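K.L.:
Once you've had a glance at the structure underneath, I'll fire off some questions.
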Amino acid sequence: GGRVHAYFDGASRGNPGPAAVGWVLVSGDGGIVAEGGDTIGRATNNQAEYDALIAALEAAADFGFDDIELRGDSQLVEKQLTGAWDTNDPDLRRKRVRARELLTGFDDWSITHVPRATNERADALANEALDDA
Ligand SMILES: [Mn+2]
Ligand SMILES: [Mn+2]
């Protein structure tokens, strides 16, 4: 039940290097129902941006929302998730199947690109977690 706006952001210091995720669940009246930031060990930028998506989707599914609007600032995640792009990388293929599995739990979904400054919350959660690694 209900709609959520789920922001996500990855942070990584190498290819791969220490990485973290951040995510924010917002309602329509604009309350932050839940948010998170965590270190994830070593990962690339693109892995972290994907892991933050999955962490946002898991949190929204835990909260039982039925309609999710994803908001992030990674082109690569958006274009792969929507099927515009495909990748040979078997690890990012697996993260997409995982994200799509999660998405199947919602009655509706969408994804929208926001500039990073608009995504400042999730970005601060991921970076503050990574700055403490
Ligand atoms: Mn980002
Ligand atoms: Mn960021």
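Using the numbering of Swiss-Prot, the residues shown for chain A are 67-199, in order.
How was it done? The header gives X-ray crystallography, 1.4 Å.
Cβ coordinates come from backbone N, Cα and C, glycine included.
Feature list, courtesy of Swiss-Prot:
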BINDING   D75, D189  Mg(2+) 2 binding site
BINDING   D75, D189  Mn(2+) 2 binding site
BINDING   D75, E115, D139  Mn(2+) 1 binding site
BINDING   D75, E115, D139  Mg(2+) 1 binding site
MUTAGEN   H71 to A  No loss of RNase H activity
MUTAGEN   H179 to A or W  No loss of RNase H activity
K.L.:
Other residues near the Mn(2+) 1 site, CB within 8 A of the CB centroid of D75, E115, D139?
P.N.:
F74, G76, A118, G138, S140, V143, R182, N185, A188, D189, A192
K.L.:
Check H71 (mutagenesis position) against DSSP and tell me helix, strand or coil, would you?
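P.N.:
It is in a strand.
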K.L.:
So if I measure Cβ to Cβ from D75 (Mg(2+) 2 binding site) and keep only same-chain residues at least 6 apart in sequence, which ones fall under 8 Å?
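P.N.:
Once residues fewer than 6 apart are set aside, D75 (Mg(2+) 2 binding site) is near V87, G88, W89, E115, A118, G138, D139, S140, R182, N185, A188, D189, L191, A192.
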K.L.:
Among the mutagenesis positions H71, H179, whose Cβ has the fewest other Cβ atoms within 10 Å?
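P.N.:
The mutagenesis positions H71, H179 were compared, and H179 has the fewest Cβ atoms within 10 Å.
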K.L.:
Under a three-state reading of DSSP, tell me whether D139 (Mn(2+) 1 binding site) is helix, strand or coil.
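P.N.:
Assignment for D139 (Mn(2+) 1 binding site) reads coil.
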K.L.:
Based on Cβ atoms within 10 Å, give me the single least packed residue among the binding-site residues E115, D139.
P.N.:
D139
K.L.:
Near ligand 2, which of the recorded positions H71, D75, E115, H179, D189 are found, taking a Cβ distance under 6 A to any of its atoms?
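P.N.:
Only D75, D189 meet the Cβ criterion.
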K.L.:
Return only the integer: C-alpha distance in Å from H71 (mutagenesis position) to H179 (mutagenesis position).
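P.N.:
Between the alpha carbons of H71 (mutagenesis position) and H179 (mutagenesis position) there are 12 Å.
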K.L.:
State the count of C-beta atoms found within 10 angstroms of the C-beta of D189 (Mg(2+) 2 binding site), not counting that atom itself.
P.N.:
22
K.L.:
Near ligand 1, which of the recorded positions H71, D75, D139, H179 are found, taking a Cβ distance under 6 A to any of its atoms?
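P.N.:
The recorded positions passing the 6 Å Cβ test are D75, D139.
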